[PDB]
Amino acid sequence: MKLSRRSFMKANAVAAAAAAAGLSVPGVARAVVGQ
Amino acid sequence: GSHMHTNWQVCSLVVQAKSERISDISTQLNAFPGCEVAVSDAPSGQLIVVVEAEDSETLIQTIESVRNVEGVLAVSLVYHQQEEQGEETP
């Protein structure tokens with residue numbers, strides 16, 4: 001299949017779906033690493 | 001991967017339905033071409049599914065399915081996904 005974005009989109013989608021729909025925090029917590 | 005970004009219209013909608021209801025209908029959204037489940041989580045019986053269409057008029061059409069589906073008790077779609085320019089919020 002032609003799937004090449006659900007990995008990058010899911011990163012931002014969860015940020016607007018978790019802090020809004022109280023969903024899970026996949027990329028809204030792990031921040032101990034900077035750079 | 002190098003330069004390569006181009007899209008027409010698509011966003012992520014959070015369908016809210018019974019915990020085992022969404023598995024039936026939510027999983028279906030992933031089977032459709034336009035609609036596609038991006039994040040599948042069972043925090044309260046709601047999953048995230050993105051849908052793309054000619055324009056917003058067609059995009060909202062899909063919501064009629066999840067909203068009219070009994071298993072769906074609520075619907076919170078808030079997320080713009082398109083490559084072209086920046087001028088909105090998260």
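Going by what the header records, the deposited coordinates were determined by solution NMR.
Each Cβ is built from the backbone N, Cα and C atoms, and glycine gets one as well.
Looking at Swiss-Prot, you'll find the mutagenesis A:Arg6 to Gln noted as follows: Impairs interaction with NapD. Lack of nitrate reductase activity. Tat transport is blocked. For A:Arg6 (mutagenesis position), no same-chain residue 6+ apart in sequence has a C-beta under 8 angstroms from its C-beta.
Secondary structure from DSSP puts A:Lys10 (mutagenesis position) in a helix. Within 10 Å of the C-beta atom of A:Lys10 (mutagenesis position) sit 20 other C-beta atoms, taking all shown protein chains into account. Quoting Swiss-Prot on the mutagenesis of A:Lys10 to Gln: Impairs interaction with NapD. Slight decrease in nitrate reductase activity. Minor defect in Tat transport.
According to DSSP, A:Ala17 (mutagenesis position) is assigned to a helical segment. Here the residue is the original one, but Swiss-Prot notes a mutagenesis experiment at this spot, A:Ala17 to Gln: Impairs interaction with NapD. Decrease in nitrate reductase activity. Defect in Tat transport.
What Swiss-Prot says about the mutagenesis result for A:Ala17 to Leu is this: Impairs interaction with NapD. Counting only same-chain residues at least 6 apart in sequence, those with a Cβ under 8 Å from the Cβ of A:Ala17 (mutagenesis position) are A:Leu23.
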